[PDB]
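Please read the structure below before turning to the comments.
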Amino acid sequence: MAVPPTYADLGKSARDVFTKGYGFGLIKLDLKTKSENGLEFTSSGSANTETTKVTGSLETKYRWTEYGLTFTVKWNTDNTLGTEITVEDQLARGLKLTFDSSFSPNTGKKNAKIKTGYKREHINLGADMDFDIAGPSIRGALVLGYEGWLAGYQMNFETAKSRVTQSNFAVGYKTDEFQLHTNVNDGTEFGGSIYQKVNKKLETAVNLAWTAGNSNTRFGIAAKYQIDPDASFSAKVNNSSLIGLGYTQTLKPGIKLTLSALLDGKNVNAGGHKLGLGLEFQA
């Protein structure tokens, strides 16, 4: 298997904006770990002071060394859990088929996803077919980066030779001391993210993304600070005037603690400062 936990390998800043409407201020319970000798286990959940029970998800990765099949059983209490199972057609090396029986898109049906291709921290290329019940929607994706450079393609490529409008592309440029990587979705969504370093123990980032005329605005600036090698700190600020901050450091033995702080400001809605608490027990 060559499909490690690198889902966040791509631009994270663009996703950072999600924090805006990600229910800022809540409790998070994380434990276990994926990377390990033999089997893997990842436990992640959340909870808050409301009129409902706590939420949690437990994923168990169990594989065998007799043929070449990976059995992933994920159970718990959340919007969806489903399951997953990795299988190889003929040659596992070069072409693998990961069955994603996870109902991510909670709408009210039997959603299903199936990944087909070859991934790798050094180079990822392949397509994925997901859908509800009707025909499976296949999409092409390829994430790879060269010496001081980056390249990412994402399109269904339904056509054979003719050019198709529906196609998302991303160009990354890693300069000596300047990070500039842009991307466009279906030649309609304008996305641009860059990163730069200020001090030896401080860095700043910027994320600018606009649409073709919608309320999906994604323009703003971010901050980064790594006072320590094990610890990590970051922040975010946009026209909304929202002061966001995220800290994460370890204890000593293994238990890691992640603290979050968000400060919004508006009159139309209820103003105030909120702080998030997240725990991680990997060791």
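If you check the header, you will see the structure was determined by solid-state NMR.
Every residue gets a Cβ built from N, Cα and C, even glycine.
Among the features that Swiss-Prot reports, ATP binding site is placed at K12, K20, with the record citing similarity to another entry. Taking the Cβ of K20 (mutagenesis position) as reference, residues of its chain lying under 8 Å away and at least six apart in sequence are, in sequence order, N238, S240, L242.
In Swiss-Prot, a published mutagenesis experiment is listed as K20 to R, annotated PRKN-dependent polybiquitination is decreased, whereas PRKN-dependent monoubiquitination, mitochondrial calcium uptake and apoptosis are unaffected; when associated with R-12; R-53 and 109-R-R-110. In three-state terms derived from DSSP, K20 (mutagenesis position) belongs to a helical segment.
Counting every protein chain shown, the Cβ of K53 (mutagenesis position) has 8 other Cβ atoms within 10 Å. According to Swiss-Prot, the mutagenesis experiment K53 to R carries this note: PRKN-dependent polybiquitination is decreased, whereas PRKN-dependent monoubiquitination, mitochondrial calcium uptake and apoptosis are unaffected; when associated with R-12; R-20 and 109-R-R-110.
The annotation that Swiss-Prot gives for the mutagenesis experiment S193 to A reads: Conformation remains open and constitutively allows cytochrome c efflux. DSSP assigns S193 (mutagenesis position) to a strand.
Swiss-Prot lists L242, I243, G244, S260, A261, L262, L263, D264 with the feature NAD(+) binding site. If you draw a 10 Å sphere around the CB of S260 (NAD(+) binding site), it holds 20 other CB atoms from the protein chains shown.
Mutagenesis annotation in Swiss-Prot: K274 to R, described as Loss of PRKN-dependent monoubiquitination increases mitochondria calcium uptake, and ultimately increased apoptosis. Consequently, mitochondria are swelled with defective cristae structures. PRKN-dependent polyubiquitination is unaffected; the structure shown retains the original residue. DSSP assigns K274 (mutagenesis position) to a strand segment in the three-state reduction. Listed in sequence order, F24, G25, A261, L262, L263, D264 are the same-chain residues six or more apart from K274 (mutagenesis position) with CB atoms under 8 A from its CB.
Recorded residues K53 (mutagenesis position) and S193 (mutagenesis position) have their alpha carbons 38 Å apart, per Cα-Cα distance. Take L242, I243, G244, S260, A261, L262, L263, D264, the residues named in the record as contacts for NAD(+): the widest Cα to Cα gap among them comes to 13 Å. Measuring Cα to Cα from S193 (mutagenesis position), the binding-site residues that fall within 10 Å are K12, out of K12, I243, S260.
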